[PDB]
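**Q** First, the structure itself, so that you have it in front of you.
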Amino acid sequence: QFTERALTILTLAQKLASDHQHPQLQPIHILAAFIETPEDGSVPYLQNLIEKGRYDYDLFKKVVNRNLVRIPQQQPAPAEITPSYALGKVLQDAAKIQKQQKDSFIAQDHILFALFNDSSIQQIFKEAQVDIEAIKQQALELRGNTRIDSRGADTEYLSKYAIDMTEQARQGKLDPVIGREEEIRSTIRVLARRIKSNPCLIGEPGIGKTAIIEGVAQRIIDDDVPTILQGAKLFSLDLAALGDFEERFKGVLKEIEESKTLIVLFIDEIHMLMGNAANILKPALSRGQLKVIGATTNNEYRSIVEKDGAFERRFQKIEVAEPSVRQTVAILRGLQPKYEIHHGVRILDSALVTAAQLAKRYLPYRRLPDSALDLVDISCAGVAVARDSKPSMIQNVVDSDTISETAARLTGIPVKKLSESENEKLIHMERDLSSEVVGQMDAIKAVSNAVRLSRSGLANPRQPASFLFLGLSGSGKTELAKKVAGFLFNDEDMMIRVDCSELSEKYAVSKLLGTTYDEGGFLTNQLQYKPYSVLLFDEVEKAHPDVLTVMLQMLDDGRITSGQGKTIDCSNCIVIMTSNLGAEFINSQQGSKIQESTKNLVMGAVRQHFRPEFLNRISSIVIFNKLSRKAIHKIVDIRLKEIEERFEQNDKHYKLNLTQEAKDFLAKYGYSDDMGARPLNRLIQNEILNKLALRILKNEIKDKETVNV
Amino acid sequence: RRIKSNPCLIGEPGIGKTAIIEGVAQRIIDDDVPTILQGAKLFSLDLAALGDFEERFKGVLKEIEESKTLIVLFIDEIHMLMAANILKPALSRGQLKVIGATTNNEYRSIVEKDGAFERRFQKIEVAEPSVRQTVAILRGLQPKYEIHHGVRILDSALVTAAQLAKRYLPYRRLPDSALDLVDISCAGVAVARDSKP
Amino acid sequence: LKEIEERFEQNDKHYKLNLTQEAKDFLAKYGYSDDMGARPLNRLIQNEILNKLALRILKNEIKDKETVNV
Ligand SMILES: Nc1ncnc2c1ncn2[C@@H]1O[C@H](COP(=O)(O)OP(=O)(O)OP(=O)(O)O)[C@@H](O)[C@H]1O
Ligand SMILES: Nc1ncnc2c1ncn2[C@@H]1O[C@H](COP(=O)(O)OP(=O)(O)OP(=O)(O)O)[C@@H](O)[C@H]1O
Ligand SMILES: Nc1ncnc2c1ncn2[C@@H]1O[C@H](COP(=O)(O)OP(=O)(O)OP(=O)(O)O)[C@@H](O)[C@H]1O
């Protein structure tokens, strides 16, 4: 049978003679049918074995329809009714070159091939089809083995799913990477390994991977590529193949294996045991040939590369990281011109630098190039959305709104996102938290100090903020942090909550595990979710050798392995420990005894329950000794500030009066010895609230009123 | 051995267990192969299974039986319940010299059950080769992989490689890791060579 | 001093360090404890010496790459 691809033309050639309803099928017909248009999508134009063999079809595009319009017109049924064995031989005559060029069926060349006599301009000036001269010539150029089956695609499956940068690179489409140079170099090195050509990326994507692969191919097109693979080039797959599929995917593989290291493929995350398939090219890469390039993320890697280990033996992973904050500045400087000229605008460095500078911090997820630029275009958008919408004079993007607004366009509290020198939070936080919490100047000092140390990087950049805090319940410990992060992270929720009393034995499981049940996670599940965080650990003497040991890393390095195994940075985060041990020994501050004394009195107790090294891990440890009823009542209006916060504000507009009496009554009844003022909240929750709450609809209070009990 | 022709190569993979089979395959064309073993040659099935697609692997048992033990088979780390069980009905026909191999792992699993299919199998465990082993292959393959990479090396390095390599190798079979580090060393500065300075 | 310079003067700041036995006796004397040795002094230095700079860092009256002993 004829090749479908051939027959696709052939019937379309029968269709060709049908459209003008030709009387007969005659040599010069399909010269039009071979060609939809001059596109190499019609190979008989340029990619034809003749244009390369003998007769170029460019102007020779001219004459084909000239005949088929000058054929004597016919009617529908006699159209394509005849093979007209003069042409009808081409049916058989196409089987002649399948001999000398070694083919079986009758292909696009063959249907073409047979035509080489009269299908033409045959004259004194003959623009025609040379007989053996173009094809056997270029039927090796084309192909070199053509024959497979009537079925199949064009008779170059490459350009289907092979998308090449070097094209775009020599085109200059893509954006030059920054700083991945040695990373490129590293890979390229690996790319020079006969054992593992395969470099492999791990990390979080959006990170420059195929751009790395650009710099890769960039080094090809500028011949920064060293000798071996200079002749080689780049490809990268399209998953776009969508009959069955992998078989197709197999096609190029042979082809590229035939292609003889003049190109290289690039795949990104998708390296797959297919669910319902198997290993394709996994053998053909196991074929010990065919330079290829890998990448993925962690457990994906864990999954596939280990379940073989010859993937391991084929793949050498080189894991890039989210770059040092300053890098993207360059790629920003790279893309500064870009999107502003996309968005018809300008950029100030002030925001430009700032973008990452913050989005590093307060953006949870994305990548130094990514996350920043994400802001940018979006920042770029609104300002242009303003400009290209009406309130322009802004063209450059200046820090504040372009950042903080746009930042707060994620979050809020921009003025903080605006103001902080990141140092200033040091200097004034004491008084700041002093406004939040009274006394415990130690905590005021040390925690600040410690965190004043936690940044400025005086010690290991990987190293946590290690806090065991003590006192009574209701002592503002939780608040402290909640303030701290609230101060620091502009939020409380960085706080993360594990009572050490929760789980006695296996919690190591319940934080994380290589999961069999499968736990999505716990700790990191929050913290890997929340990279800037605070860690509350509670009754740590009831933290068990289960957990307190993995505290060691948790006390180390501020970077924590996962159950899936990944290490997760806590050095950006805080950790908080508490105990009831010397809450007795707080009976010292009952007599207001020397705390350092009773510290020692307490210190042993925790020192008893734990390992000094585990303790020497701690930046510092502090007790809350109970503090003045002054301090107690000093809480109150403050405790009431957080009352009125919304209340007189976003609804009531309720002016507020207070009887020192009740305030004292509160100051009397608000503080509990054991419980601190933790009642006071719930206290105020009642009489203050409800009498207020009651009078509300009772309308003696209206807006702007003030009545205390 | 007429009694147990089938070996079981035991050991952790990456050690050269089919590099064994390499020179073995060579001894076939080197013609040191014993009279018992002369007429046979090397087949080694690297199993790609891709209606049952396996019975192919079973149908070939006749194709070698066609040749009538005119070859040998070698399977490397795949020794497991197949379809059903791997191999034997041709071997269990009494026929079919095969080169068996495994880690103790796959040795710990199915062949623990019967043990009388290992009735064909002497289990031989490879040990991570000595320094000269690495050295000598390096000695042989230093010029190889420097010409594979089109470069040159100091044999001074070459032996010195194995030294710390063997010393501080946390994991692998040294020559690999060596050849790795070698190729690493090779390609690394070769890539540094082929790419300007 | 090593584990000081390892970070400031090495892996981050490139900030020089100087001391005197004046301050070091103002340390080691207190810095040494009988049973635990100077293991106290390590976690001692952690602020009043360290954070004295973490103070001075943004207090900045004198800057990085300098050194001033107390
Ligand atoms: N060095 C870089 N040069 C150019 N673009 C970069 C670079 N680093 C990151 N990018 C940008 O961030 C993304 C990273 O692209 P690339 O694929 O190369 O890395 P990636 O991690 O694979 O991104 P993706 O996750 O979509 O695969 C792209 O949007 C790219 O424009
Ligand atoms: N010095 C203080 N300054 C401000 N608020 C304080 C102070 N001491 C205690 N509080 C208040 O005490 C309450 C509870 O404090 P604390 O952190 O001790 O509770 P906790 O840590 O959650 O354990 P629990 O709440 O059960 O006592 C909060 O309302 C907090 O504001
Ligand atoms: N002594 C040697 N001489 C030459 N090449 C060797 C030698 N040992 C190992 N090799 C090389 O090691 C590679 C393959 O090693 P080989 O597969 O034999 O290790 P392996 O332990 O058998 O792994 P597996 O157990 O899965 O079969 C080849 O490139 C081969 O040339």
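Quick note: numbers on chain A are straight from Swiss-Prot, i.e. 6-160, 165-251, 259-292, 297-411, 535-659, 665-857, in order.
Just so it is clear, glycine is given a Cβ too, placed from its N, Cα and C backbone atoms.
Below are the features listed in Swiss-Prot for this protein:
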| type | residues | note |
| --- | --- | --- |
| BINDING | A:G212, A:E213, A:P214, A:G215, A:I216, A:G217, A:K218, A:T219 | ATP 1 binding site |
| BINDING | A:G614, A:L615, A:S616, A:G617, A:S618, A:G619, A:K620, A:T621 | ATP 2 binding site |
| MUTAGEN | A:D184 to K, W or Y | Impairs prion propagation |
| MUTAGEN | A:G217 to S | Largely reduces ATP hydrolysis. Alters bud morphology and causes septin mislocalization; when associated with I-499 |
| MUTAGEN | A:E285 to Q | In HSP104(TRAP); completely abolishes ATP hydrolysis, but does not affect nucleotide binding, thus keeping HSP104 in an ATP-bound state; when associated with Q-687 |
| MUTAGEN | A:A315 to T | Reduces ATP hydrolysis by 98%; when associated with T-218 |
| MUTAGEN | A:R334 to M | Reduces ATPase activity by 80%. Impairs oligomerization |
| MUTAGEN | A:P557 to L | Impairs prion propagation, but does not affect thermotolerance |
| MUTAGEN | A:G619 to V | Impairs oligomerization at low protein concentrations |
| MUTAGEN | A:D704 to N | Impairs prion propagation, but does not affect thermotolerance |
| MUTAGEN | A:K778 to A | In NLS17KA; fails to concentrate in the nucleus; when associated with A-782 and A-789 |
| MUTAGEN | A:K789 to A | In NLS17KA; fails to concentrate in the nucleus; when associated with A-778 and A-782 |
| MUTAGEN | A:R826 to M | Reduces ATP and ADP binding at NBD2 6-fold, but does not affect ATP hydrolysis at NBD2. Reduces catalytic rate at NBD1 |
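Can you walk me through where each of these features ends up in the structure?
**A** DSSP gives A:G215 (ATP 1 binding site) a coil state; it is part of no helix or strand.
Around the Cβ of A:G614 (ATP 2 binding site), 25 further Cβ atoms fall within 10 Å across all displayed protein chains.
Neighbours of A:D184 (mutagenesis position), defined as other CB atoms within 10 A of its CB across all chains, total 14. The DSSP secondary structure for A:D184 (mutagenesis position) is coil.
Here the Cβ of A:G217 (mutagenesis position) has 28 other Cβ atoms within 10 Å, regardless of which shown protein chain they belong to.
Remark: A:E285 (mutagenesis position) has A:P214, A:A315, A:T316, A:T317, A:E320 as non-local neighbours, by Cβ distance under 8 Å and separation of at least 6 in sequence.
The Cβ neighbour count for A:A315 (mutagenesis position), using a 10 Å radius and every protein chain shown, is 30.
Taking a C-beta cut-off of under 8 angstroms and a sequence separation of 6 or more, A:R334 (mutagenesis position) has the following same-chain neighbours: A:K205, A:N207, A:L305, A:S306, A:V312, A:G314, A:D328.
Around A:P557 (mutagenesis position), the same-chain residues at least 6 positions away in sequence with a Cβ under 8 Å from its Cβ are A:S543, A:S547, A:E548, A:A550, A:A551.
Within the same chain, residues at least 6 positions away in sequence whose Cβ sits under 8 Å from that of A:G619 (mutagenesis position) are A:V580, A:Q583, A:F772, A:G824.
Around the Cβ of A:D704 (mutagenesis position), the number of neighbouring Cβ atoms within 10 Å comes to 17.
Under 8 Å, Cβ to Cβ, and six or more positions away along its own chain, A:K778 (mutagenesis position) finds A:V581.
For A:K789 (mutagenesis position), the Cβ neighbour count at a 10 Å cut-off comes to 12, with all displayed protein chains included.
Under the three-state DSSP scheme, A:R826 (mutagenesis position) falls in the helix class.
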**Q** Just to be sure I understand: of A:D184, A:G215, A:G614, which recorded positions have a C-alpha no more than 10 angstroms from the C-alpha of A:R826 (mutagenesis position)?
**A** none
**Q** So among the binding-site residues A:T219, A:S616, A:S618, A:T621, who's got the most Cβ atoms within 10 Å?
**A** A:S618
**Q** Can you list which of the recorded positions A:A315, A:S618, A:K620, A:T621, A:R826 have their Cβ under 6 Å from some atom of ligand 2?
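**A** From A:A315, A:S618, A:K620, A:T621, A:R826, counting a Cβ under 6 Å from ligand 2 as near, the near ones are A:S618, A:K620, A:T621, A:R826.
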**Q** Just give me the nearest neighbour of A:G215 (ATP 1 binding site) among the recorded positions A:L615, A:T621, A:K789, Cα to Cα.
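**A** Closest by Cα distance to A:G215 (ATP 1 binding site) among the recorded positions A:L615, A:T621, A:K789: A:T621.
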**Q** Other than A:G614, A:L615, A:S616, A:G617, A:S618, A:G619, A:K620, A:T621, which residues of the same chain sit close to ATP 2? List them in sequence order, counting a residue when its Cβ is within 8 Å of the Cβ centroid of the site.
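**A** Along the chain, the qualifying residues are A:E622, A:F772, A:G824, A:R826.
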**Q** Taking the centroid of the Cβ atoms of A:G212, A:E213, A:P214, A:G215, A:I216, A:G217, A:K218, A:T219 as the ATP 1 site, which other residues of that chain lie with their Cβ within 8 Å of it, listed in sequence order?
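**A** So the extra residues in range turn out to be A:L210, A:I221, A:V340, A:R387, A:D390.
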**Q** How big is the Cα-to-Cα gap, in Å, between A:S618 (ATP 2 binding site) and A:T219 (ATP 1 binding site)?
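**A** Given the Cα positions, A:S618 (ATP 2 binding site) is 54 Å from A:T219 (ATP 1 binding site).
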**Q** Near ligand 1, which of the binding-site residues A:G215, A:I216, A:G614 have CB less than 6 Å from any of its atoms?
**A** A:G215, A:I216
**Q** For the C-alpha pair, I'd like the distance in angstrom between A:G614 (ATP 2 binding site) and A:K789 (mutagenesis position), rounded off.
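**A** That comes out at 24 Å between the alpha carbons.
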**Q** Relative to the Cβ position of A:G617 (ATP 2 binding site), how many further Cβ atoms are located within 10 Å?
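**A** That number is 21.
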